[PDB]
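Structure, as structure tokens:
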There are 2 protein chains.
Amino acid sequence: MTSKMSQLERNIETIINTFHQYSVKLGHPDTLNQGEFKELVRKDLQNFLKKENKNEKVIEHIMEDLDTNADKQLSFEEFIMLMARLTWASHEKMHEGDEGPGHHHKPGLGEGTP
Amino acid sequence: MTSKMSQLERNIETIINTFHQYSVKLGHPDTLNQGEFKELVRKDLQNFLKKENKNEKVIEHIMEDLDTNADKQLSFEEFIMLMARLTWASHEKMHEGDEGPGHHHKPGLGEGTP
């Protein structure tokens, strides 16, 4: 086994460093501030949170409501719970209608895929 | 743009459904219980949390200490903060010594990669 690393672990690492590229805009990337968080959602989550991406104030809500440390910033733990909120959304997408549809939801969350 | 999906979003989705395969062992996968969480860490996080993976009691701690809903289970939000704990660890790995080493840490977190 050359690849000790696993599917989830690599996936987490990829998330961590990319989220941190938005976080690193302040230097030692220890957070996502209002601007960094908005951009983060605007670029990568633009699809999963696309409905949310259409408004700035909704993102502003996650921006500071999740700001448990109350600095208008998001620490690893704070933005990570954002991923849980999004997990609940992807939980709803997890019920793929393709097995037997009662009502069809859009791909990946809201996505249009041929 | 055929791939509306983004690097982080796909990465999150991959995490969600795989974590949920361990969560789905109970049916509607709404959690990771003690056994499901241990296995989850044991299989995928076995590398990132490898030092932790060597003990069961440490995983048991994350198992129920993170169990904010106090059912000896981990909801999406509860296991997601686990990923933040692991984010702090990967934050330490994020300081890749390869740019200019003062002290070298093992790859990806603890990994040995040629």
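Structure method, as recorded: solution NMR.
The backbone N, Cα and C atoms fix where each Cβ goes, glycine too.
Mapped onto three states, the DSSP output places B:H28 (Ca(2+) 1 binding site) in coil. Feature annotation from Swiss-Prot assigns Ca(2+) 1 binding site to B:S23, B:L26, B:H28, B:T31, B:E36.
Packing around B:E78 (mutagenesis position) is summarised by its Cβ count: 23 other Cβ atoms lie within 10 angstroms of its Cβ, all protein chains included. The DSSP secondary structure for B:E78 (mutagenesis position) is helix. The feature Ca(2+) 2 binding site is assigned by Swiss-Prot to B:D67, B:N69, B:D71, B:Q73, B:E78, with experimental evidence given as support.
Annotation source Swiss-Prot lists domain 'EF-hand 1' at B:12-47, citing a curator's inference.
Note on the domain 'EF-hand 2' (B:54-89): residues 15, 19, 23, 30-34, 37-38, 40-42, 45, 48, 109 of its chain, located 6 or more positions outside it, place their CB under 8 angstroms from a CB of the stretch. Residues or ranges marked as domain 'EF-hand 2' in Swiss-Prot: B:54-89.
Here Swiss-Prot describes B:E36 to Q as a published mutagenesis experiment; the accompanying note says: Loss of resistance to bacterial invasion; when associated with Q-78. If you take the C-beta of B:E36 (mutagenesis position) and look for same-chain residues 6 or more apart in sequence within under 8 angstroms, you find B:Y22, B:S23, B:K25, B:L26.
Secondary structure at B:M63 (mutagenesis position), taken from DSSP and collapsed to helix, strand or coil, is helix. Quoted from Swiss-Prot, the note on the mutagenesis of B:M63 to A is: Loss of antifungal activity.
Quoting Swiss-Prot on the mutagenesis of B:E78 to Q: Loss of resistance to bacterial invasion; when associated with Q-36.
A 10 Å cutoff on Cβ-Cβ distances gives B:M81 (mutagenesis position) a total of 21 other Cβ atoms nearby, all chains included. Under its mutagenesis entries, Swiss-Prot includes B:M81 to A with the note: No effect on antifungal activity.
A helical conformation is recorded for B:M83 (mutagenesis position) in the three-state DSSP classification. Packing around B:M83 (mutagenesis position) is summarised by its Cβ count: 23 other Cβ atoms lie within 10 angstroms of its Cβ, all protein chains included. Where Swiss-Prot documents B:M83 to A as a mutagenesis experiment, the accompanying text is: Loss of antifungal activity.
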Using a 10 Å radius around its CB, how many other CB atoms surround B:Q73 (Ca(2+) 2 binding site)? 21
For chain A, which of the recorded positions B:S23, B:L26, B:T31, B:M81, B:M83 fall under 8 Å by Cβ? B:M81, B:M83
Note down the number of other Cβ atoms within 10 Å of the Cβ of B:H28 (Ca(2+) 1 binding site), including every protein chain shown. 10
Roughly how many Å lie between the Cα atoms of B:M81 (mutagenesis position) and B:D67 (Ca(2+) 2 binding site), rounded to a whole value? 10
B:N69 (Ca(2+) 2 binding site): nearby recorded positions from B:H28, B:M63, B:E78, B:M83, Cα cut-off 10 Å: B:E78
